[PDB]
Amino acid sequence: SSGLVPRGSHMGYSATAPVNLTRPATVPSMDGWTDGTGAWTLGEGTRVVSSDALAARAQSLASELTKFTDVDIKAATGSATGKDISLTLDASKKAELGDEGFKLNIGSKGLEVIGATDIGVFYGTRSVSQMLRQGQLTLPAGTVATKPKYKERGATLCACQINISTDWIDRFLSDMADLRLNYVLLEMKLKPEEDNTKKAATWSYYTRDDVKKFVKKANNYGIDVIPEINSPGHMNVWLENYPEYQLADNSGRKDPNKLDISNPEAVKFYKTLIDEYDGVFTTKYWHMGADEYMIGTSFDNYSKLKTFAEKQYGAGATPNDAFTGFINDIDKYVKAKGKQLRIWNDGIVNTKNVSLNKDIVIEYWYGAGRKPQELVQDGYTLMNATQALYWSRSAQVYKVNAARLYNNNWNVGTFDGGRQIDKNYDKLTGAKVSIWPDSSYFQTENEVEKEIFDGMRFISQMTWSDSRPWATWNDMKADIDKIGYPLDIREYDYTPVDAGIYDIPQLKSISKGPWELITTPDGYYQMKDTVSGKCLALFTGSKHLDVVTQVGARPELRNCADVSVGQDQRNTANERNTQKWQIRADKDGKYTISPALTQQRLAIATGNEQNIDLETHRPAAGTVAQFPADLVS
Ligand SMILES: CC(=O)N[C@@H]1[C@@H](O[C@@H]2O[C@H](CO)[C@H](O)[C@H](O)[C@H]2O)[C@H](O)[C@@H](CO)O[C@H]1O
C-alpha cells in the first residue's frame, strides 16, 4: 500500500519547509514576494494578536479563520508568539505603503500584517484570509509589501428603476472588500419624503435607514459609496409624477426622462434631491450622471434651450453651452457642500461661451468627443469606465470577457474603443466595471452575482497590481476559483427552507393551498398551488425596465414555467423569472416572501399603506399584494 498519511506539521514556525511548497494565491496578486527560510502553520493555539485599537479587526479575523479552518482561533492583546497572526498599524509607513497598502512578514515571529492605516491593515487581513482558506494551513516564509497602483478601483452598481436587494448589496460590498475594491457608484433612489419631492417615492427606492446601514458596512470595509442621481437625462423615475419639470420639444411634447434645465424650479427640484441624499451618504463626491440627455433625438428639437443659452450665457451660446452651464451650476452647488462633482464623459461636448469646470471628475465610458487623449491634454481628471467592462442583463453586447482582456493586454489606460492613454497619467484615478440592469427580467440578481465573478477579480487585479503574473487567463481563473468567495457570501442563507409542501395562510386569497416549494439554481423558489396545479407569479402591473414596479401589484396563478434552466434560455425568461420567489427568515424566524425580480414583499393589503402609486390604484383591501418592505413592517 502507498502508506499515504496527512503530513500534520506542528503549529507555528518551522525552519524546515520544502523549497517548492505552494504559496496560496491571492487576488490582487502580491507581486515581488521575497522568499524566506521555512514556513508558518496555523494550528491549535494560534491567535490573532493586536493593539486595543485593532481589537475589532482582530476579533473579526479570528472568528472568520475559525470558520474556514476548523481550528479555534481567538483574538488577544499583548505579546504575539510564532504561533500567531499579528496586526500592526504603523502610520509612519505612508511612503512605503500609502493609504491602502500593507506588508506581510511570515517567519519565526509568526504571520505579521502591517498597514499604515486601519484600511491598510484590513486589506492585509483579506490576503491572510484568502491564503489560509484554500485547504492549506502552512504558508512559505518570506515578506512582501504591496499597494494599489490606482486610487479608485471598483464598480458602477446601477440599482435604478429596478431594486437590487439590500442583502445583495451587502454581499457585493463583502466581495468588493475581499478583492480590495474601494469604489461603488450606486445609482439609486433614496425615498423622497418632503412635500415637494414625495410624489417621486415610486419603487425602486431605498429607505434612509437601509442606506445608512449599508453605507456603515461599506465604510468599515474601506468602500466609498458614491450616489448618482442621473440628470438632466434618464430622469423618468424622478419626473414621472412631476410633468411641470419635464423638458418639452418644439411641438410641446414632454419627455419624463428630460429635466427642463431652463426652468429654475426644475433645477431647484434636482438640488433638493441632492440635499436629501446628503444626510445618509458619507462620501465627498456627488455623481450627477449627465449621459444621453438627447438620446433618441437632438438639441435641434429643443429650441427653448438655445434661447435659454443665449439669455444665460450670452449671444452665440448653444444648447451645449446651456448643458455644460447646468453641470457647472451643479458643481458650484455641491462644492459649497464640500463635495467634488463627477459626470459621465458623453455629453461633454463642443462649447463656445461656457467651458466645463476642470475640477469635475470625468468617468469615461463612450468614445464620444473628446477622445481620452484630448481630455488628458486639457488636464481633466479621468476614471476609465470603458464599455469593455460593462455587463447588462439584456444587452448581450455588454458581457465582460475577462479572458480576452487578460490575454490582450488591456490595462487601466486602455480607454473605450481601445484608445490607449499613458496609464501613468497623474490624474488617471483608476477604473471600474459597470453592472447595468436594462431589460431586467432576463437575469435575476442572483444570476448577475454568479456572472460578474471573473470580471470583478480581473478589475481588482489590474487596478491594484497592474500585472499579469499568471501566464494566461485560464491560470488566473483556476486560482480565483480556489480562493473562492469571502465568508459572508458563503454564509448567506439563500434558501432558508427545505423544498417540500407548505401551508401558507398569506396566500389564501389566491388559493387555499397547500403549496409545493422547490428551489432553483439561483437561490429562489417556485411555488406550485396543489389545488389548481398552476404556479404563483408576480406578472402584471405597471413596469420599468420590463419588471413590475407597481406598488400594490397582485400576484396570480400561471402555468408552471421551467425554473431549473439557466439565463441562456432567454425566450422563456419572463415566465420563468416572474415565477421565482425569494424567502427570507426574520430576526427571528417568521418568513417573508418576495418576488425575485421586484424585491418588494408580499403582504395582506390593509388600505392604510401610503404611497403615490396607491393614490391612483389600490389592490382590494385584505388581498395579498406586493409592497415595499417599509410600507408593511
Ligand atoms: C453611462 C451609460 O452607460 N449610459 C447607458 C446606460 O444607461 C443607464 O440605464 C439605466 C437602466 O439600465 C439607468 O436608466 C441609467 O440612468 C442610465 O444611465 C445603460 O444601462 C448602459 C448599458 O446598456 O449603456 C449606456 O447606454
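The chain as shown is numbered from 1 upward.
We read in the header that X-ray crystallography, 1.8 Å was used to get this structure.
Every residue, even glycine, has its Cβ placed from backbone N, Cα and C.
Per Swiss-Prot, the feature beta-D-galactosyl-(1->3)-N-acetyl-D-glucosamine binding site maps to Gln161, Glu187, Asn230, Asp291, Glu292, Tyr390, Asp438. According to DSSP, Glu187 (beta-D-galactosyl-(1->3)-N-acetyl-D-glucosamine binding site) sits within a strand segment. Sequence-distant neighbours of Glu187 (beta-D-galactosyl-(1->3)-N-acetyl-D-glucosamine binding site) (same chain, 6+ residues apart, CB-CB distance under 8 A): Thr156, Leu157, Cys158, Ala159, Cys160, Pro227, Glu228, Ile229, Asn230, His287, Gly289.
Listed in Swiss-Prot as a mutagenesis experiment, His234 to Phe (Swiss-Prot position 263) is described as follows: Does not affect the affinity for LNB-beta-pNP, but shows a reduced kcat value. Every protein chain considered, the tally of other Cβ atoms within 10 Å of the Cβ of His234 (mutagenesis position) stands at 23. Look at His234 (mutagenesis position): DSSP puts it in coil.
DSSP classifies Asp291 (mutagenesis position) as coil under the three-state reduction. Its Cβ placed at the centre, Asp291 (mutagenesis position) has 17 other Cβ atoms within 10 Å. While the structure shown retains the original residue, Swiss-Prot records the mutagenesis experiment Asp291 to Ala or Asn (Swiss-Prot position 320) with this note: Does not affect the affinity for LNB-beta-pNP, but exhibits significantly reduced kcat value.
The active site, proton donor/acceptor annotation in Swiss-Prot covers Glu292 and is backed by a curator's inference. Around the Cβ of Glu292 (beta-D-galactosyl-(1->3)-N-acetyl-D-glucosamine binding site), the number of neighbouring Cβ atoms within 10 Å comes to 15.
Listed in sequence order, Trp365, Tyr398, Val400, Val433, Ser434, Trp436 are the same-chain residues six or more apart from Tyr390 (mutagenesis position) with CB atoms under 8 A from its CB. In Swiss-Prot, a mutagenesis experiment is listed as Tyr390 to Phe (Swiss-Prot position 419), annotated with the note Significantly reduces both the affinity and kcat value for LNB-beta-pNP.
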Set of same-chain residues at least 6 away whose C-beta sits under 8 angstroms from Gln161 (beta-D-galactosyl-(1->3)-N-acetyl-D-glucosamine binding site): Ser204, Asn236, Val237, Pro437, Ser440, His544, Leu545, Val547, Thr549
Number of Cβ atoms other than its own within 10 Å, given for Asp438 (beta-D-galactosyl-(1->3)-N-acetyl-D-glucosamine binding site): 18
Other CB atoms within 10 A, centred on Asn230 (beta-D-galactosyl-(1->3)-N-acetyl-D-glucosamine binding site): 24
Inter-residue Cα distance where the pair is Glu292 (beta-D-galactosyl-(1->3)-N-acetyl-D-glucosamine binding site) and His234 (mutagenesis position), in Å: 7
Rounded to the nearest Å - Cα separation of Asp291 (mutagenesis position) and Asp438 (beta-D-galactosyl-(1->3)-N-acetyl-D-glucosamine binding site): 15
